[PDB]
Amino acid sequence: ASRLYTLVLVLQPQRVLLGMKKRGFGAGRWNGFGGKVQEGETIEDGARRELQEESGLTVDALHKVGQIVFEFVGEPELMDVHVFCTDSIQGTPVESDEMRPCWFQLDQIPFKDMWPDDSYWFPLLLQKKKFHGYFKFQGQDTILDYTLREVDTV
Ligand SMILES: O=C1N=CCC(SCc2ccccc2Cl)=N1
């Protein structure tokens, strides 16, 4: 019914790393780094792997910060996205054919050029809160309905 994905935010005291996706689903928007979890891999190992594939960065400990389920009306599969944060990385962000990473000051997060749900949950992430969300979309621009609640255990 739902397929596992990961999303990783590199969030430091004064800045966050986002990646401008160049191709495929969400192309043209800034977001964290993530993708599909593989056969035989834990969700956390998938999150670590996707961060390196998409940003060139190495993370050790990842912290669970959220779960968000996406529904696209007309599409059978739900995306079950496991969201993680880290403040501690190694390497320099690398630009590839798939992704252009840029640091942003926290008061300059480019919400108009991000998926619209991010305006709801990113501010929770900035204040070190944890959350469970559901967003029902029509196409990629319209939130038909949503729920979002803070939790103590992701
Ligand atoms: O921020 C949002 N808002 C709605 C949909 C999405 S899907 C983009 C994505 C791609 C691969 C893995 C995880 C994610 Cl979140 N992201």
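By Swiss-Prot numbering, chain A shows 3-156, in order.
If you're wondering, the header gives X-ray crystallography, 1.4 Å.
The backbone N, Cα and C atoms fix where each Cβ goes, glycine too.
According to Swiss-Prot, the feature domain 'Nudix hydrolase' maps to 3-132, an assignment based on sequence analysis.
Neighbours of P118 (8-oxo-dGMP binding site), defined as other CB atoms within 10 A of its CB across all chains, total 16. The 8-oxo-dGMP binding site feature in Swiss-Prot is assigned to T8, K23, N33, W117, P118, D119, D120.
Within 10 Å of the C-beta of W117 (8-oxo-dGMP binding site) we count 18 further C-beta atoms, all protein chains included. Taken from Swiss-Prot, the feature N(6)-methyl-AMP binding site covers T8, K23, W117, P118, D119, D120, and the record attributes it to experimental evidence.
Close to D119 (8-oxo-dGMP binding site) in the fold, though at least 6 residues off in sequence, lie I70, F72, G135, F137, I145, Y148, each with a CB less than 8 Å from its CB. According to Swiss-Prot, the O(6)-methyl-dGMP binding site annotation covers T8, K23, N33, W117, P118, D119, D120.
Annotation note: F27 (mutagenesis position) sits in a coil segment as assigned by DSSP. All protein chains considered, the CB of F27 (mutagenesis position) has 10 other CB atoms within 10 Å. According to Swiss-Prot, the mutagenesis experiment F27 to A carries the annotation: Reduces 2-oxo-dATPase and 8-oxo-dGTPase activities.
For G36 (mutagenesis position), the same-chain residues that are 6 or more apart in sequence and have a Cβ closer than 8 Å to its Cβ are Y7, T8, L9, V10, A49, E52, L53, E56, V83. Here the residue is the original one, but Swiss-Prot notes a mutagenesis experiment at this spot, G36 to R: Reduces activity by 97%.
Sequence-distant neighbours of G37 (mutagenesis position) (same chain, six or more apart, CB under 8 Å from its CB) are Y7, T8, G48, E52, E55, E56, listed in sequence order. DSSP gives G37 (mutagenesis position) a strand state. The mutagenesis experiment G37 to F is recorded by Swiss-Prot, whose note states: Loss of activity.
All chains included, 21 other C-beta atoms sit within 10 angstroms of the C-beta of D120 (mutagenesis position). For the published mutagenesis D120 to A or N, Swiss-Prot gives the following note: Mildly decreased 2-oxo-dATPase activity, nearly abolishes 8-oxo-dGTPase activity.
Looking at Swiss-Prot, the entry for mutagenesis of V156 to A says: Slightly reduces 2-oxo-dATPase and 8-oxo-dGTPase activities and increases thermolability. Within the same chain, the residues at least 6 positions away from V156 (mutagenesis position) whose Cβ sits under 8 Å from its Cβ are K66, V67, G68, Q69, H84, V85, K132, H134, listed in sequence order.
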Can you list which of these recorded positions (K23, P118, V156) have a Cβ closer than 6 Å to ligand 1?
none
To which of the binding-site residues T8, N33 does the lowest count of other Cβ atoms within 10 Å belong?
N33
Can you name the residues of this chain that are 6 or more positions from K23 (8-oxo-dGMP binding site) yet have a C-beta less than 8 Å from its C-beta?
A29, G30, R31, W32, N33, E100, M101
Between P118 (8-oxo-dGMP binding site) and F27 (mutagenesis position), the C-alpha gap once rounded to whole angstrom:
14
Per DSSP, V156 (mutagenesis position) is which: helix, strand or coil?
coil
